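Right, one structure below, let's go through it.
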Amino acid sequence: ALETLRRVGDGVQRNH
Amino acid sequence: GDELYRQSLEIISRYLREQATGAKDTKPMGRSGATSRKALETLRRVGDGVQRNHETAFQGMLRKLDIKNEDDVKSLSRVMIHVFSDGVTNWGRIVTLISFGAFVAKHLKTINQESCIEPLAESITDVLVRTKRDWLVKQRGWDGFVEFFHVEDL
């Protein structure tokens, strides 16, 4: 879960 | 009291509750309301999108964490804190935590555990205003959050 939150979160960061 | 806590809790609680219930809390926020209203607009726009785009992953996390009561929220707390243990902190991660919180809040309502939304919102708020408080303040708090995710009108 924490790895998934990091991955999703870093992807949101890149998108914006 | 701690205004950063108060504002963060209000925004996060309002988002989680309106997601869980499908209904906006109709009573306007009277304190730091302009920024808090923009933060809620931002969460509906970006947060709803995170949940849609990553629905399968979010469902997998929901399954793994098995959050069904307040004691289980302590487990989410440890997970969220350790997200940041790789030394990386950014707005993407922060909004993703709140987004996943909404996803959990919806599920809690379906199993008649709406009562656990308060501890859930407190746990997410705590990561922001205690664990990562210094970063959050340096980044201009909720005004910074709103700025980062704002849409330029062309």
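Indices start at 1 and increase along the chain as displayed.
Every residue, even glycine, has its Cβ placed from backbone N, Cα and C.
Feature annotations, reproduced from Swiss-Prot:
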MUTAGEN   B:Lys24 to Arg (Swiss-Prot position 194)  Reduced ubiquitination
MUTAGEN   B:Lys27 to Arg (Swiss-Prot position 197)  Reduced ubiquitination
MUTAGEN   B:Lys38 to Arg (Swiss-Prot position 208)  No effect on ubiquitination
MUTAGEN   B:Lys64 to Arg (Swiss-Prot position 234)  No effect on ubiquitination
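Distribution of Swiss-Prot features across the structure.
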{"residue": "B:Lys24", "record": "mutagenesis position", "DSSP (3 states)": "coil"}
{"residue": "B:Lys38", "record": "mutagenesis position", "DSSP (3 states)": "helix"}
{"residue": "B:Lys64", "record": "mutagenesis position", "DSSP (3 states)": "helix"}
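Here the CA atom of B:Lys38 (mutagenesis position) lies 33 Å from the CA atom of B:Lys64 (mutagenesis position).
Ranking the mutagenesis positions B:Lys24, B:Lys27, B:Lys38, B:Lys64 by C-beta neighbours within 10 Å puts B:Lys38 at the top. Checking the mutagenesis positions B:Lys24, B:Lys38, B:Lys64 against chain A with a Cβ-Cβ cut-off of under 8 Å leaves B:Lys64. If you measure from the Cα atom of B:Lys38 (mutagenesis position) to that of B:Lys24 (mutagenesis position), you get 14 Å.
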